Amino acid sequence: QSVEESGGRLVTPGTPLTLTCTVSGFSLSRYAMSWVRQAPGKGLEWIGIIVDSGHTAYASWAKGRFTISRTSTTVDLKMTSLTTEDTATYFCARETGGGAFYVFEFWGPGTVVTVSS
Amino acid sequence: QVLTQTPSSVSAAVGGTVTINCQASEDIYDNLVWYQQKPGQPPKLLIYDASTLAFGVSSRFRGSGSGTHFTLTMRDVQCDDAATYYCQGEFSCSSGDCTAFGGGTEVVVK
Amino acid sequence: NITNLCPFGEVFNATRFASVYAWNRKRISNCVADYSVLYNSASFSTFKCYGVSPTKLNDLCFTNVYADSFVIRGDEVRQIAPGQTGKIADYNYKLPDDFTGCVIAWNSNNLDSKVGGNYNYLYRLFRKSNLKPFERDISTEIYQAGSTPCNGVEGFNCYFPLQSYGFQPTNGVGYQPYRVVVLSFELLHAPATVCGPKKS
Ligand SMILES: *[C@@H]1O[C@H](CO)[C@@H](O[C@@H]2O[C@H](CO)[C@@H](O)[C@H](O)[C@H]2NC(C)=O)[C@H](O)[C@H]1NC(C)=O
Ligand SMILES: *[C@@H]1O[C@H](CO)[C@@H](O)[C@H](O)[C@H]1NC(C)=O
């Protein structure tokens, strides 16, 4: 079970960017992937989660500008209208087993998305 | 909906013990987990259900508590335990926002 | 020629389960009970009994059988046991210390949970005193915590006793809805009628 993701880029505010997290070594339709982020030197933050069936949930502080889509092997996330405080590091986390959500036992190496001019 | 960790920073000698407290703004039964994040590395799952040790972790880390007050204490902290720890727990759904993370605490060993 | 096989299909899997605060009680009597199918069924998450072991349930023969059904949160199943203190145990469904019988529960996330949130399940948060075992409360009088005569006018410090479950598919196992059916057996000064199917 190895989880990796990529897509970190330098973009101006207000430009959409896509991060794709690729699974490896297991069946996606059985475990739920989630996205978390942390600012440089600050605490963790939660972004959203997508259950195995396909239903998705988000976070209130995000206000609903993110979108998590599922497919064969690409648990991607897309943002719209980025601000200058979104410079952070993002991870995609796997689960332990069936159900028992929000355990986050497998993590990707991490990617950094920076917003500047 | 709000998670609080105290104290923010704490230090102890190698042959010593320290306590970490993480309180929840709502009743969450025993659904709470801990993580350890070394600088620059992804967090590792230490304890889930607040009293069960994860696979491959040492037995010098123990957790307890139920309801709204939880406590994690490390016994005989080595120099390899210098990292930051976070607590996470479910929080119903519609009522709130599924899951939130705590502020985290920093541990340094002399 | 074994006859009058006792159905249990209208009780174990119906199309409408009652709320926990108004748990439905259906009497089972004049039945040729067969618990072998219940034991051998692999769809039940928890099936463990007090007083009578599940192995020999087909032998001891009882005068009457009472079955109660309700739907509760996934984690709160632990509170349905003799001598247990909790929230639903103290306010919704209280079991006696010497309870005889057992409970059968299984996950029901595929029917009782909706994307927009199933809001047809309730559970009481407030009442004056702990209720004695095997009691049902239905009245919706407002649990007052202020000084004034609340008169039921909803507002501040006149708290509503009943709140709803936000059953949604995105929550964890500990929050998924569960359908719980408890079988209670008793013996009293009457001929025994409800018991096993013998064999031949
Ligand atoms: C409702 O419950 C009854 C048991 O009380 C189920 O009957 C058995 O179901 C299992 C699994 O579906 C079968 O393997 C058995 O063969 C059934 N019994 C008989 C005598 O055939 C019934 O299936 C349940 N309803 C539904 C829709 O599954
Ligand atoms: C009992 O079952 C046998 C099985 O073949 C049948 O022949 C017989 O008619 C049945 N008896 C009654 C009374 O139904």
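Numbering, chain C: per Swiss-Prot, residues 331-530 in sequence.
Cβ atoms here come from the backbone N, Cα and C positions, even for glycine.
The feature domain 'BetaCoV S1-CTD' is assigned by Swiss-Prot to C:334-527. Among the natural variants that Swiss-Prot reports, C:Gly339 to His is described with the note: In strain: Omicron/BA.2.75, Omicron/XBB.1.5, Omicron/EG.5.1. Under its natural variant entries, Swiss-Prot includes C:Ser375 to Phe with the note: In strain: Omicron/BA.1, Omicron/BA.2, Omicron/BA.2.12.1, Omicron/BA.2.75, Omicron/BA.4, Omicron/BA.5, Omicron/BQ.1.1, Omicron/XBB.1.5, Omicron/EG.5.1. The annotation that Swiss-Prot gives for the naturally occurring variant C:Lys417 to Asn reads: In strain: Beta/B.1.351, Omicron/BA.1, Omicron/BA.2, Omicron/BA.2.12.1, Omicron/BA.2.75, Omicron/BA.4, Omicron/BA.5, Omicron/BQ.1.1, Omicron/XBB.1.5, Omicron/EG.5.1; May enhance affinity to human ACE2 receptor. Swiss-Prot gives this note for the natural variant C:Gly446 to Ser: In strain: Omicron/BA.1, Omicron/BA.2.75, Omicron/XBB.1.5, Omicron/EG.5.1. Among the natural variants in Swiss-Prot, C:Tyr453 to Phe has the note: In strain: B.1.1.298. The residue drawn here is the original one. Swiss-Prot lists C:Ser477 to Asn among its natural variants, and the accompanying note reads: In strain: 20A.EU2, Iota/B.1.526, Omicron/BA.1, Omicron/BA.2, Omicron/BA.2.12.1, Omicron/BA.2.75, Omicron/BA.4, Omicron/BA.5, Omicron/BQ.1.1, Omicron/XBB.1.5, Omicron/EG.5.1. Recorded in Swiss-Prot as a natural variant, C:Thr478 to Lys carries the remark: In strain: Delta/B.1.617.2, Omicron/BA.1, Omicron/BA.2, Omicron/BA.2.12.1, Omicron/BA.2.75, Omicron/BA.4, Omicron/BA.5, Omicron/BQ.1.1, Omicron/XBB.1.5, Omicron/EG.5.1. Where Swiss-Prot documents C:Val483 to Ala as a mutagenesis experiment, the accompanying text is: Increased resistance to neutralizing antibodies. For the natural variant C:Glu484 to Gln, the note given by Swiss-Prot reads: In strain: Kappa/B.1.617.1. For the natural variant C:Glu484 to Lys, Swiss-Prot gives this note: In strain: Beta/B.1.351, Eta/B.1.525, Theta/P.3, Iota/B.1.526, B.1.1.318, Gamma/P.1, Zeta/P.2 and Mu/B.1.621; May enhance affinity to human ACE2 receptor. The structure shown keeps the original residue. Quoting Swiss-Prot on the mutagenesis of C:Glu484 to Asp: Increased replication in human TMEM106B overexpressing cells. Looking at Swiss-Prot, the entry for mutagenesis of C:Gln493 to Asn says: Reduced host ACE2-binding affinity in vitro. Listed in Swiss-Prot as a mutagenesis experiment, C:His519 to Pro is described as follows: Increased resistance to human covalescent sera neutralization.
C:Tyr453 (variant position) falls within a strand segment according to DSSP.
Each residue contributes its Cα atom, and for C:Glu484 (variant position) and C:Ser375 (variant position) those atoms are 40 Å apart. With the fewest other Cβ atoms inside 10 Å of its Cβ, the least crowded of the recorded positions C:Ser375, C:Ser477, C:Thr478, C:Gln493 in this structure is C:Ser477. Within 10 Å of C:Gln493 (mutagenesis position), counting C-alpha to C-alpha distances, fall none of the recorded positions C:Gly339, C:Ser375, C:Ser477, C:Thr478, C:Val483, C:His519. C:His519 (mutagenesis position) and C:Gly446 (variant position) are 51 Å apart (CA-CA, integer value).
For C:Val483 (mutagenesis position), the nearest of the recorded positions C:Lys417, C:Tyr453, C:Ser477, C:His519 in terms of C-alpha separation is C:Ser477. When secondary structure is read from DSSP and collapsed to three states, C:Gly446 (variant position) falls in the coil class. Reduced to three states, the DSSP call for C:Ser375 (variant position) is coil. One residue stands out among the recorded positions C:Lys417, C:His519 for having the most other Cβ atoms within 10 Å of its Cβ: C:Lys417. Sequence-distant neighbours of C:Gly339 (variant position) (same chain, 6+ residues apart, CB-CB distance under 8 A): none. Closeness to ligand 1 is met by C:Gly339, these being the variant positions among C:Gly339, C:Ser477, C:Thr478, C:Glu484 whose Cβ falls under 6 Å from the molecule. Distance between Cα atoms for C:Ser477 (variant position) and C:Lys417 (variant position): 25 Å, as a whole number. Non-local neighbourhood of C:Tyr453 (variant position): C:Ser349, C:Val350, C:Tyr351, C:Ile402, C:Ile418, C:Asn422, C:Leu492, C:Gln493, C:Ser494, C:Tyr495, each in the same chain, at least six residues away, with C-beta under 8 Å from its C-beta. Considering only the recorded positions C:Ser375, C:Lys417, C:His519, the residue whose Cα is spatially closest to the Cα of C:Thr478 (variant position) is C:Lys417.
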